[PDB]
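Visitor: The following block contains the structure, expressed as structure tokens.
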Amino acid sequence: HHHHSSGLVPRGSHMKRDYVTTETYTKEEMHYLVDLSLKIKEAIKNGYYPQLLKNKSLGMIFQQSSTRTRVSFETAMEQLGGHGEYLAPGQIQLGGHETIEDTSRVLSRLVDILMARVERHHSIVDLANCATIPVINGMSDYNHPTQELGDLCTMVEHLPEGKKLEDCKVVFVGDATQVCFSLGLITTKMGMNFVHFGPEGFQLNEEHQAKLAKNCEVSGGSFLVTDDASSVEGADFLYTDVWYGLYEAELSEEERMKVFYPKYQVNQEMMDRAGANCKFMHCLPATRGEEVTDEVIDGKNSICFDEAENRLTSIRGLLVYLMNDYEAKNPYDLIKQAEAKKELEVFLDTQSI
Amino acid sequence: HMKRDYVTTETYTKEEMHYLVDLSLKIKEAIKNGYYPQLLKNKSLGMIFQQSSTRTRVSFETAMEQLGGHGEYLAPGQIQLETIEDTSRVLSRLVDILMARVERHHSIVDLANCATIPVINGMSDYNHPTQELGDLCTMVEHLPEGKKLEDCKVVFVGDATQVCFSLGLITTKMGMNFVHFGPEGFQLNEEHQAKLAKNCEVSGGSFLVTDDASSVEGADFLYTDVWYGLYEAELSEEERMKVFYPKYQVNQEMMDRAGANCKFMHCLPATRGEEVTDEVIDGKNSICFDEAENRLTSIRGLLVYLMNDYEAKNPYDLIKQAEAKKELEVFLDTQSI
Amino acid sequence: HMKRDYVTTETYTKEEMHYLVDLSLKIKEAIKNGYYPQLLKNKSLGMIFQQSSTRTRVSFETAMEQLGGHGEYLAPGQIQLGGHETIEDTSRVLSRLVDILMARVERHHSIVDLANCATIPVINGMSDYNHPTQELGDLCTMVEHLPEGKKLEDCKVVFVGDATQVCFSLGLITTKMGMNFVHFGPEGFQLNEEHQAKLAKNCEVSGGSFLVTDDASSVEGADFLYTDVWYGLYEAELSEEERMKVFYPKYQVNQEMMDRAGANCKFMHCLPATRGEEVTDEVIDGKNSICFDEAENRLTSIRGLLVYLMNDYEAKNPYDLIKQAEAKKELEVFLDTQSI
């Protein structure tokens, strides 16, 4: 161990940068990312595939399979001229008998950048701390930062009418999942008005609100209540996730229904209560009938699928940022490069067995 | 809608299939000779398997690489086929084209119907259309002597597997002479022959019998698959032998009975000793491995077609594209954090 | 004979290995500095694992990408090497679907069966017998680390512990290069006479050496100290405190052991390492540890190995530039003029 302290963020490096949570990024930095991500989107949307990552190898570590997340990366890489390497849940070990210190050190010699969908957050940062190459947090038990950004992009693309974002209201209904926390962590970052409404039992905790509070002391934001049918009012965006528990204390079936199926379900009535043109968001996958009725999710005001596409939109740009940044800081000697190339040419042109 | 799928060859005309064979083969000849046509640069294909299939996987994964693309493998469990409506809708935003080796055919078409991107049927419980085409290419490459195809005889021996049905579905499409011979219990059913019949009412084809050692005669191509059942009533070891090991096994005698230069075909994998003896499959008249290579030959071209087709219909604004590119350049050249 | 495989370094001469090291390293330096030699454009490599191995998988998968190619992963179950479909069959059809083949096989016999029946080059990811793609990664590593007017042919490489295939391979390659090899290890776990027979044969050609049992003396004057793990043969995977029983007297690489060897004896481990067992942390994380460079070189070497085998395959099987040119025009015209 470092014998220090370290909780939830990684030690920074002077020569590389990670993406473990948005707590390490400023409002302006996130703005940069959204613009970059979106400029790239518009290029690819129109047939130009920016080869910003030619020949670069990304290692993907999953401890819990996630198709949406996997294909998003695997694809983002291809479009930009690179490759995504899938180390299936078992394929890897991460902490199986070989210390993360070891795994991190050797992975740094074999790929150009790292992403990991880890079970316990602690180990995603352990990885970010011990690797010499950029590390991205696919999602932990704590937050989902690659989603915070996908959703930021989505909201930007959908402001309706001279609301400037800083004055939009984003409301999250249901369980305090990491998706939930992340949404608050990002909206407050951007100086918006956030609110998590949800059952006395399943609200974001004081230790979490502590972080949200800190955010607004800097941006001009806000948060929270418990009494539904009132905090949804005037919402510009209504966001929900699923009711299952914590992939360990989960699936009580009719027990989920017990706690949430009074209110907490996003139906047309709930939608209307919020606003005439309140757009609906869901990180998917959605159990239709539970946290949201079909008429809403398949409705004219649903953007959950644009949002879905934007999961890629944002990882596309996030990869570019981290790599570009890594190259400054670690820039190639154009001379050494030129010689290395000639040396190789000559060898190939002249030697054989 | 503005796109096209490949779920069964029932939706394709003889001429369209001809196109495909030609395209597939022209591409084959280029790659055979060191030119790799980058027709799919940067395009992402999502591969959904519900039953692992290495031959089918590596075929696609490879086809994509050669054409400048990538194949993404969603392992049997990795995926899910969340209502298909949802899965289809969001997959359409993350890849350029889709292929799926599905257990129940119904769901492969549900996918094709709900996706906005082209969908390809890796193989269902019903048919195997990406094999119909691989095999067409193979037969074309092997006509011997002023037979023009439309007048070749293709004979399938054994169980009425989807491979079997597909073979009939394609040979009749092209106006050839098809025949499935096989045990009273395991012949293509009337609902299936109905389809075959319909094909010939348009092409000039033919089909079927039960009595072996006679329908093989004059065959130009002798084709078989394996005797196991339907991956669920995965038939009995010595019970398979019970029904098929009288005749129904392709041995030299059976081969000779068919024709002097009747070529042998098998979609593989082959249980040697059962549906075919080694002297046949490893024989001078076996093309089962060219056929194998052609599994790729055809998906190579199939992918190109669907994509090209998708681009017409959904063509890029060269202007919007040019600006989008400049915009990006400027941003990268001037902005940082 | 119109293609070449890489199953063991017993088929390669010292000079050939030298070629490989040079090629591998020239490529390394190019990539190290931002030039990605596209020597394998559009080429497809099929990777067959029967026992998952992330380090080996991502090494290949990556090597291919850098060189303009692709690595296809046939997971342990995905494939079947000898599953109801004879290797003869599997080999024949794999040869029509990829450009080159690698396989981490359980039983060596089947890796060679594959090499024999495939028409495309075959690489041995690692069998129960040897680990040839590691022999080369480690050769590169030692070259990059000679300290001081020792020329390699006169370096001493010492392997401590169990006679694993990694062990055998190390001796197989160091003797190949005319170096001084030694495996020290417990009376029960030394390289056998059938194996030393091969090592001997190597030195009758290169000027090498090998072996003892008494530790704290054969380590002396070592330029490289190398170890692997104490588990058994992925089947008699030993015993927890039974491994310790046999090896935890000596046979553990600690600073004392390191010092005993030499002032600047560099430490090597093919990884993964069970820290505390075959090596203490102060050693593996020490100033004289190169085990991580060595790790990077696993790729450094497969990078070049793939290039050699493919280049070699193209000589021998060269494209008709004319046929190629026409094929291309034919295709263009078809695409420019035909539709449905």
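If you go along the chain as it appears here, the first residue is 1 and each next one adds 1.
Keep in mind that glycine also has a Cβ here, set from the backbone N, Cα and C atoms.
Checked Swiss-Prot, it gives:
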- A:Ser66, A:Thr67, A:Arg68, A:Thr69, A:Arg70, A:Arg117, A:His144: carbamoyl phosphate binding site (BINDING)
- A:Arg68 to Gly (Swiss-Prot position 54): Loss of activity with putrescine and ornithine (MUTAGEN)
- A:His282, A:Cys283, A:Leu284, A:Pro285: putrescine binding site (BINDING)
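Please go over these features one by one and say how buried each is and what sits next to it.
Guide: A:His144 (carbamoyl phosphate binding site) falls within neither a helix nor a strand when secondary structure is assigned with DSSP, and so counts as coil. For A:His144 (carbamoyl phosphate binding site), other Cβ atoms within 10 Å of its Cβ number 27.
On its own chain, A:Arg68 (mutagenesis position) has A:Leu284, A:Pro285, A:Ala308, A:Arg311 as residues at least 6 apart in sequence with a Cβ closer than 8 Å to its own Cβ.
Annotation note: A:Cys283 (putrescine binding site) sits in a coil segment as assigned by DSSP. Contacts of A:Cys283 (putrescine binding site) defined by a Cβ separation under 8 A and a same-chain sequence distance of 6+ are given as A:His144, A:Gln147, A:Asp151, A:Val179, A:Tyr239, A:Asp241, A:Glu307, in order along the sequence.
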Visitor: Report, in sequence order, every one of the binding-site residues (A:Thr69, A:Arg117, A:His144, A:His282, A:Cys283) having a CB within less than 8 angstroms of a CB belonging to chain B; if no such residue exists, report 'none'.
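Guide: Out of A:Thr69, A:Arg117, A:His144, A:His282, A:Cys283, none lie under 8 Å of chain B.
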Visitor: Hey, does DSSP put A:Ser66 (carbamoyl phosphate binding site) in a helix, a strand, or just coil?
Guide: coil
Visitor: Report the nearest neighbour of A:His282 (putrescine binding site) in space among the binding-site residues A:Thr69, A:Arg70, A:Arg117, comparing Cα positions.
Guide: A:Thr69
Visitor: Sorted by position, what residues of the same chain at least six away from A:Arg117 (carbamoyl phosphate binding site) have a C-beta under 8 A from it?
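Guide: Counting only residues 6 or more apart in sequence, the Cβ neighbours of A:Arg117 (carbamoyl phosphate binding site) under 8 Å are A:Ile61, A:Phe62, A:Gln63, A:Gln64, A:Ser66, A:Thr69, A:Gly138, A:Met139, A:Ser140.
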Visitor: Would you list the other residues of this chain near putrescine - those whose C-beta lies within 8 angstroms of the C-beta centroid of A:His282, A:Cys283, A:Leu284, A:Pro285 - in sequence order?
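Guide: Going along the sequence, the neighbours come out as A:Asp241, A:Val242, A:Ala286, A:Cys304, A:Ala308.
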Visitor: Compile a sequence-ordered list of residues in the same chain as A:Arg70 (carbamoyl phosphate binding site), six or more apart from it, whose Cβ lies below 8 A from its Cβ; state 'none' when nothing qualifies.
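Guide: The answer is A:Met60, A:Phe62, A:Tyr86.
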Visitor: Give the number of CB atoms, excluding that of A:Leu284 (putrescine binding site) itself, located within 10 Å of its CB.
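Guide: Neighbour count, Cβ to Cβ under the 10 Å cut-off: 19.
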